[PDB]
Amino acid sequence: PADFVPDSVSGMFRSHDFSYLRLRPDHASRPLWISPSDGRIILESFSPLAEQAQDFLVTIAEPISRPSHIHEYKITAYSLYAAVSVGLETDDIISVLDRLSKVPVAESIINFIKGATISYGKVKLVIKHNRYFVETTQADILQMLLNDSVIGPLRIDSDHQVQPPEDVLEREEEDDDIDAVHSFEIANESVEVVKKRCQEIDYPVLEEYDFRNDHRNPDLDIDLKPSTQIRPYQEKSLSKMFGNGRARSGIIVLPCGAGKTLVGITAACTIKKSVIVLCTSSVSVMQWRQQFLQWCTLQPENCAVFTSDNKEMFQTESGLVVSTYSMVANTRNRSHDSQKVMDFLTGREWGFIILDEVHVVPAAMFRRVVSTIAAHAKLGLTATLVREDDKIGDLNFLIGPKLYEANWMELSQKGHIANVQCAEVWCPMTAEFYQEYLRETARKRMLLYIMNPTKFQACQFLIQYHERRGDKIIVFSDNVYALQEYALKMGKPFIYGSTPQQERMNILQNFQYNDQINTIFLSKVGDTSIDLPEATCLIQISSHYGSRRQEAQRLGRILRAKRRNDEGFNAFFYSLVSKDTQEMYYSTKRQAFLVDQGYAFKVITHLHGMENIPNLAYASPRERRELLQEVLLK
Amino acid sequence: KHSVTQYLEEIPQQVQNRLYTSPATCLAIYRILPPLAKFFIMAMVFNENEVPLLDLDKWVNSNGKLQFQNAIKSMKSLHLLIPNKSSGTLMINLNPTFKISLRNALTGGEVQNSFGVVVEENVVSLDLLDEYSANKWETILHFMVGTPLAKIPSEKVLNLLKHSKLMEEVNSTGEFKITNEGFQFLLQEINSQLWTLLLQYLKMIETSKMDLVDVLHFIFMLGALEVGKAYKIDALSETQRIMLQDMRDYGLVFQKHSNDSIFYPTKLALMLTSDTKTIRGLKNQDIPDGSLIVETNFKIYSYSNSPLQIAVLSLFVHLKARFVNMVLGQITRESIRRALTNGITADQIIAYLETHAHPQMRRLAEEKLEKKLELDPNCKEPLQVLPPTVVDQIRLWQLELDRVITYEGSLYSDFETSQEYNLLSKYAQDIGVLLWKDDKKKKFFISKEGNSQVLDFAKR
Amino acid sequence: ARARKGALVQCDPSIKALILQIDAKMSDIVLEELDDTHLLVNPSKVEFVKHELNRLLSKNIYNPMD
């Protein structure tokens, strides 16, 4: 593989004992307590340098626990690379941590920190005549370049050439490290071999992207306007990814639907070279383009959308393009338009690539097109910490190191989706539901326990409460018959299963703008095919969603930015669950998932005026059983 | 808590007076009564004449007369007094033995029993044999809970635990496991634990050669103060001496070696009634040695530690690898589901955490406290004092494993008119004693305080 | 002095009826059934009522935990 496993190696260094482990002498006088065997950092209130210690820990690792009294520490290989690229002194950082942390510094943890301080995010890749070469500003970089099989053996002994640096840059090493140091020129064939050696011998090189030195690529029809929206996490991620001077290909996990592609557009304009954009699906490509890229500075006149069904202008696009994984490399090649797009992609050395949610698509097609196109740089706008495409050749080292993490506790609390409160209301059980439970043990019970009329009563109470507060309500209900029955019962404009797009937009307008209607029922038809509305009050009903990662994607997407702070909890999450049913286990699974996510969670089953709500239709268990008979048809 | 006071009033009146013959015992039980009764008794002790009740009502103002009932019901139950329908009125006065014994105690009485102590060269060091008593208490606690190796040789103690069914362990197989009794043993920290054990010794040691008067004399004399000299030598009955030797075996007596000397007053007897500081080869760090961690994130944060203590913590949380300052454990719904397998209620643990493991959560409980009680009326939002988020999670787990709701009290009737029912309901809402009510049925299952107050208002 | 003691039982009427069935299976120890939401029982057999309830729920649901 062309990628190194260390990018996704996070999740280890948490285990210790008491016999071999001795009491840290600094434990007597230690404001913090860095548990090395567990990888934790118990930075209690006794630490006076708590801010600096937390910054250093977040750089080197991922702080799992941030309690009121003391903090916690977690190990992350990507976090280790980010800390190494942070630039702090390894020995000084180790000394400061040992002083503040009461626990003594562990041998393995100390060695890992020392390796990350210099080696991690600190590889040397010299450049001569504004190109990629085998050298380094430090002594280690030059030795590695000389001993590199592709850097040295494939690098010409000539120290540097302006023309070779512009054209050939052992391929065009636009992803090399800082130039203008002791180095020698390299040929224009096999950057794949160079990066494969770097990941195999574990050489994390502080790569750049010398776009102006991309002399082979003409500056594409790019309108370098930053007029698109800029966000704090977005701008800090841009600062991290642009590195020093020239940009660099990297990996940054971002909140999808929260302006994820904005930073990619900004960077693509910044490099002023051949760039293409990829979103999840072609329909999603069009949806993302329509929703932001015209709000963004992008003019879709050059970004032809290809589907193998949506024929567009290939091999003639004056400027950047937007594509999709399905068209780029998938079995959904309904026409040779995709093949011609890939041929043109091979023809033009696309200096940068924008990706959105590559985890769903297997990395095999990604590696195939990486080998096929032979690009200069790429970009990963990830959505999940752990993905199915974390294979031996990690897509990180295929693209670049991590720079920013989509810290949802930082985003959904500062004002975007601030005050996220979660709840799991337990809809009271009734005789018919448990009779059905005893009747069958299949999966048909989903809508059977979903339909509970008391669930609709709680929903209506939430609707009236949010109308009283002037709030906004989102409901997740993939059902059809029960959803329509509830919508008839409430008698208000409503989104439902396969809601018309014009009708959905009208209801969204009358829901986020008008307060006469404030409740929308989002089914399983939309989600990854519709526009995510501001989340102020989320209700979930069905909890199947395949097995896993669908919960995480739904949490990331349905909960979108809401610029409202009237309510003390400006983002309600609700999971109306029929108590004493089959999906009690999976509702507990949802609760555990959410508490892992860190969002504020509760349970409100002592509803205020639960039976005082209007329209107590189907309230009786007799009508509950009749609706159960109705659902048995479904 | 079995509330030994309830056991105290259990015994008949004549034996109560038998006990009251011992002034020191009179004083020690004076320590126990509710403050209202304490004050009233101290009033009555001196003026050698009975007193009508009406005055003892007018003494107490409203908003607190419930304590008046508490005191009078308690005292009447244990019959320290004698209500006298002399002229149809109420001529209160204590059991005169109580009065004379107490008054003797206050001003140099003739209680040779209470004065059984001997003053001499008390060469006993604070740590000296105090560490031994603490070690014995720890050894029996571990053996009863069940340690990897339980060196507890208290054959009498083991028999008491088994026949008393101290813990849900198979003593027939030698098991000493946590039952409801075992759970309580895990719950009652010191006063609770020592008290349950004392009650067990009482129940088991009750058949023959008891001399219960001498038994309580010996117990409280142990609890009274340091007898020191000649205690084991002289100040003990024959059966009193046997019981003293047995208690010293049970730890609660710190008798020295040589099997013949003055009483060895271990700190434990002090701990029987003090309700105070709980701290006890030759190493014992001076600090809140209790170590644990409980916060909003539902996790263990242990830097300090204590082996049997951390084992107690493990009794409701997983263990993977004991560390130097820490032990691998994370408190979750399954963690307490482990104890729910034993069926232990998530009730004792609440106050336990509020009290125990605080040697490692002093700052946590202080930041939660924040003195947000005087500031509560001003700032209406309490600052997570006694963390209710974790409380809600625990209650949720308890309900999830519980599925059943129960209520205490008794069924009530003869609410002939809606006016009386409504007024009683309003009064109960004022006092917060009505679990639930309904005028349509004129029935409910709650505590007896409202009926008691209405009956007292009606009759007097 | 009127106060009717016993193991008061309060729950939902469905579980109430199920408990009544179980109790009748074990010789009907329920002292009284106050209403659709309350029952008065002798505490002596409530424990084995809970035991048999656990037995039958384990028999029926079996907790697949799939």
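Here chain A follows Swiss-Prot, giving residues 101-269, 302-766 in order.
Here the Cβ of each residue, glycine as well, is placed from N, Cα and C on the backbone.
Per Swiss-Prot, domain 'Helicase ATP-binding' is recorded for A:373-535. Under the heading ATP binding site, Swiss-Prot lists A:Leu386, A:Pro387, A:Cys388, A:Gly389, A:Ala390, A:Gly391, A:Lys392, A:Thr393, citing sequence analysis as support. Listed in Swiss-Prot is the mutagenesis experiment A:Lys392 to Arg, annotated as follows: Lethal in vivo. Defective in translation in vitro. Swiss-Prot lists A:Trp427 to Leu among its natural variants, and the accompanying note reads: In suppressor mutant. Annotation of the mutagenesis experiment A:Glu489 to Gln in Swiss-Prot: Loss of DNA translocase function of TFHII. The domain 'Helicase C-terminal' annotation in Swiss-Prot covers A:589-743 and is backed by sequence analysis.
Shown on the structure are the features that Swiss-Prot records.
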residue  : record               : Cβ within 10 Å
A:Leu386 : ATP binding site     : 27
A:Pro387 : ATP binding site     : 24
A:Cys388 : ATP binding site     : 25
A:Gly389 : ATP binding site     : 20
A:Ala390 : ATP binding site     : 22
A:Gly391 : ATP binding site     : 21
A:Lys392 : mutagenesis position : 23
A:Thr393 : ATP binding site     : 27
A:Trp427 : variant position     : 13
A:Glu489 : mutagenesis position : 24
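For the pair formed by A:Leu386 (ATP binding site) and A:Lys392 (mutagenesis position), distance between Cα atoms is given as 6 Å, rounded to the nearest Å. Same-chain residues that are not part of A:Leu386, A:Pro387, A:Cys388, A:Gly389, A:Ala390, A:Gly391, A:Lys392, A:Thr393 yet have a Cβ within 8 Å of the Cβ center of the ATP site turn out to be A:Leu394, A:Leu513. In three-state terms derived from DSSP, A:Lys392 (mutagenesis position) belongs to a helical segment. Counting only the Cα atoms, the space from A:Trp427 (variant position) to A:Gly391 (ATP binding site) is about 11 angstrom. Note: the CA-CA distance between A:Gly391 (ATP binding site) and A:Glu489 (mutagenesis position) rounds to 13 Å. DSSP classifies A:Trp427 (variant position) as coil under the three-state reduction. With respect to their backbone Cα atoms, A:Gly389 (ATP binding site) and A:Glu489 (mutagenesis position) stand 11 Å from each other. Nearest Cα neighbour of A:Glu489 (mutagenesis position) among the listed binding-site residues (A:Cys388, A:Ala390, A:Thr393): A:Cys388. DSSP gives A:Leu386 (ATP binding site) a coil state; it is part of no helix or strand.
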